[PDB]
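Chemist: Below you will find the structure I want to go over with you.
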Number of protein chains: 2
Amino acid sequence: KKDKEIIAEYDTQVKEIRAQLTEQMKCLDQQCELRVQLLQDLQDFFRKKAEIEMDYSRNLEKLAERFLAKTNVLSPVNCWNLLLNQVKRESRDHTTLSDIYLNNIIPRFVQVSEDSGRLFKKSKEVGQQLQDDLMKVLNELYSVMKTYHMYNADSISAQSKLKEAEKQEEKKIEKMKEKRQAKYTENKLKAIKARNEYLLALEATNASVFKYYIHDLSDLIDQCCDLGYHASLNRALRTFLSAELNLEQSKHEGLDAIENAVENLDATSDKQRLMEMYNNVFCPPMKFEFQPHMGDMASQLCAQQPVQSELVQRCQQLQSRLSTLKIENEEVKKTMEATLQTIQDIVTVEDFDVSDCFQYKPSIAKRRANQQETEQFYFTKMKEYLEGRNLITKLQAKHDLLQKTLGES
Amino acid sequence: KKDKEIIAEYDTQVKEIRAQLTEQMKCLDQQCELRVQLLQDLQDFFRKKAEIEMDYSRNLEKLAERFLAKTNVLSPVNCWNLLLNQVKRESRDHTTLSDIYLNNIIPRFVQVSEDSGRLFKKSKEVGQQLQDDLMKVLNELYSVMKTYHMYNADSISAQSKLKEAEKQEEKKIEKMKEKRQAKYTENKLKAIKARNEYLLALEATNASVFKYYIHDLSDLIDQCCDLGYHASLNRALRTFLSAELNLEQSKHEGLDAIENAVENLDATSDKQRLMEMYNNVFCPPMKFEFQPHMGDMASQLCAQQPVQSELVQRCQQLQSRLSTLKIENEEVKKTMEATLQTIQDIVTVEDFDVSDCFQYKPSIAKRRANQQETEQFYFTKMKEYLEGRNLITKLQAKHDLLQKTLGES
């Protein structure tokens, strides 16, 4: 192994390290461009997202305000009222969601976009200070082995001259060559010293490289994230999460109001509220009272003989005639209640769950026609029931007045 | 009470009823216009709402697709990935919400808008049939009291002639006036009969009016809602509720994915994934090995006398020198860990809850400046800690090789 063979071998190893170290800082420059790219991507994203949220908010207020530019309340009207109210509420929530995007979310990105710029520059500062400190230890070794090569070559240079002086000799020739041992032991002691120093120099340099690549490099990676790159983004994103979570609770609150307006839709309530509004239209008029002629003294049914027996005849005959009419007016009403239930069981169907629509028949024309045959029949049963009702009223009214005057004797 | 005084009194009462009955059907025509107005309002509403939902869906796909037209993954990148994924998901949910509005919700309104038209026409059919049936009973009474007025006037006409025949009398004059009692009792029996009939006619008419205004009117109100006006709207609205409830579960599912990407943001994970990607850039190079000169046989520290005592001297002195350096390199690191914690406690703040923004300071400039004084100091402590680290490495490496060769004797 020649004097230059060793120096060229280390110099090739080191030229690689200088190439590696410079490519390590180029690697950090990529990751800084990446950091500021993502933050810019986030900025422009929420800049357009806020634009779109406010655009959505605008259209919903336009819809709600158009149907309120036309503006006792019934249950279906109240459902409609809470439908327009929700739309006006949801729009207000979206203006605020857009404000959070611009005044809260984005100002974090502009701050961290400057922080990622500034802290990288300060990290690279330590980075270059560490690279230079290592490069010191590397080029230190250059002069230490050059010392070793020189001292070891001189130790063998005295060793060859000693074996030639022993070849010739073994008057003053034996006494003269005595200084060859005095200079060989000198050169060997020195070559031992330079070997020692170089051996400790290697052990120093080997651990120096070790602690850079393993510790200093790793420590510097987490350094520009410690600082708190994750910690600052945790907040930025949770600000967005809380914003969308508060929109979720606000939409849900209004939706349960519509849902409750659907619950406490009542037919009996709409019947009463309509007649309370028009108390004069559905006003029951004054009963037709008995008007005597010329000042007629009698006011009740004069059941005097011989009309008593005629009234006895009619009353006992009306009693079985009203019984027969009622018997067959109901077992009409019973069919009319069956038909009503039939139409009711068609309309009381649970075809509202559209859960199938979010997951990733020709007989309909006959069912609809079938509904308009049952309704047609329902009315023809009602016309039949009410027409029969009219006569039972005029027959019962005559019968009950007959019973009070007399009875059945 | 005169013959015409009675007839005019009833005729005024009835002219009011004909006015009332006609105003009852005019009242139903208002409520039908109202029913078809609300259904039309609902139609146009969802027609514009679906237009707006699809418009919103379009812009979100445009946003998501722009940032995916530019398209191992790190934890902040993965957060960004799930942010764009959610926006692409939410947009798809809004296309479907718009389809429900047009293909499911609206076709119910067009059906019920025809049903409210048709069933009203059939209700008014029964309505007019009931009005006419009542008007029968009313104008029935006209001829019954005209019968009573005639029969009661003739009963008193025979009564006056009887008291004049008793005045004159009390050959054949007493026998001739006997037929006056034969015609008075005749006319009284008939006037009793006509009174009876009219009294029963009143009782019939009074109950007939009763059952119209109380029962027939009420029964006919619920009739055009029984049919199932509430029952058809219950479904129509619950179709909308299920649609907005399924959007709510779908948004929430995607939001928890972003939230989980925030949870399992890790510094240690980003450190390892970055070095796995660039295994050649952060590549630990080959250790600098001992290179002998000319073929030097020795390879270790030649601790031969008289260098043994010199190594004993240096090792025992390095042992207290490395101890002193470490003592004051840490109690630097301890301040460097305090400063790091100081900056960490600034960035680990819970300022994300924006619940205050949905409910219906000048010291910020000093806090931000304060953060950039602590960071400045942190780096100056790190430069101080790492510079001190470098020397402890080169001193320990020389010391530990010294100890293995010998020890401390």
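The residue numbers of chain A are those assigned by Swiss-Prot, with the residues present covering 8-78, 91-189, 226-415, 433-481 sequentially.
The deposited model was determined using X-ray crystallography, 4.0 Å.
Cβ coordinates are placed from backbone N, Cα and C, and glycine is handled just like the others.
Copying in the features that Swiss-Prot gives for the protein in this structure:
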- A:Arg108 to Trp: Decreased protein stability (MUTAGEN)
- A:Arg108 to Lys, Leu or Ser: Does not affect protein stability (MUTAGEN)
Chemist: How many Å separate the Cα atoms of A:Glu189 and A:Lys226 across a gap of 36 unmodelled residues?
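Modeler: Cα of A:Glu189 to Cα of A:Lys226, across the missing 36: 13 Å.
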Chemist: Please give me the CB contact count at 10 A for A:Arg108 (mutagenesis position), counting all chains in the structure.
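Modeler: I count 19 other Cβ atoms within 10 Å of it.
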Chemist: Where 12 intervening residues lack coordinates, what is the integer distance in angstrom between the Cα of A:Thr78 and that of A:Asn91?
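Modeler: Cα of A:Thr78 to Cα of A:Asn91, across the missing 12: 14 Å.
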Chemist: Across the 17 unmodelled residues, what Cα distance in Å links A:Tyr415 and A:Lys433?
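Modeler: Cα to Cα across the gap: 21 Å.
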Chemist: According to DSSP, which kind of secondary structure is A:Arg108 (mutagenesis position) found in, if we only use helix, strand and coil?
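Modeler: Looking at the DSSP assignment, A:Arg108 (mutagenesis position) belongs to a helix.
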